[PDB]
Amino acid sequence: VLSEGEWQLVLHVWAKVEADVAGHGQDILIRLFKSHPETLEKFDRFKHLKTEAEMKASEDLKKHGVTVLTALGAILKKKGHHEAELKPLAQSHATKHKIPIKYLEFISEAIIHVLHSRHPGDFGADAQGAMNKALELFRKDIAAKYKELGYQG
Ligand code: HEM
């Protein structure tokens, strides 16, 4: 579990992310798509984007960045009591989109990378450690729903 002190660290940087969800959302997806190109293959709707410049120019891509950060932010603010928000998410991603847990690990790393880039001041080692623990909790809880459904990993 995260301590209260750790959740405050998490939510204080997140409040900065909320100042520009679209910009953060965009960078994180692009970072994910560039680092692990196999992830882009899950999106029929983005499978035509070949360069970073095309990715950066996609308004639909931007809109998906905001969708992802918005749902994640809702989860973070529950500070661990995210059972209701997490369930519908695990179910669609497991059975519908067919996203392996590993890819969740990949987007978590993309999030951490971007935050460090846009908030070097509010994102010190202690905050990076708290953020890591929060995303690990999220993955751990999803993984468990996946396992129940016959999809573990
Ligand atoms: C931080 C973790 C992520 C969050 C919170 C999340 C959030 C969401 C939201 C809310 C939905 C749309 C509603 C729904 O279908 O359930 C969505 C749809 C979907 N997500 Fe994720 N997502 C996450 C990670 C991933 C990753 C890592 C992948 C692929 C690498 C993925 C692929 C998709 C797919 C393919 C759809 C359908 C998009 C479409 O309608 O074309 N998601 N995700």
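Heads up, chain A uses Swiss-Prot numbers, so what you see runs 2-154.
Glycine residues also receive a Cβ, built from the backbone N, Cα and C atoms like all the rest.
Here Swiss-Prot flags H65 as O2 binding site, drawing on experimental evidence. Under a cutoff of 8 A between CB atoms, and with a sequence separation of 6+ in the same chain, the neighbours of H65 (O2 binding site) are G26, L30, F44, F47.
Marked as nitrite binding site by Swiss-Prot on the basis of similarity to another entry: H65.
The heme b binding site annotation in Swiss-Prot covers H94 and is backed by experimental evidence. Secondary structure at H94 (heme b binding site), as computed by DSSP, is helix.
The feature domain 'Globin' is assigned by Swiss-Prot to 2-148.
One natural variant catalogued in Swiss-Prot, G122 to A, is accompanied by this note: In metmyoglobin. Under 8 Å, Cβ to Cβ, and six or more positions away along its own chain, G122 (variant position) finds no residue.
The number of other Cβ atoms within 10 Å of the Cβ belonging to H94 (heme b binding site), over all protein chains shown, comes to 20.
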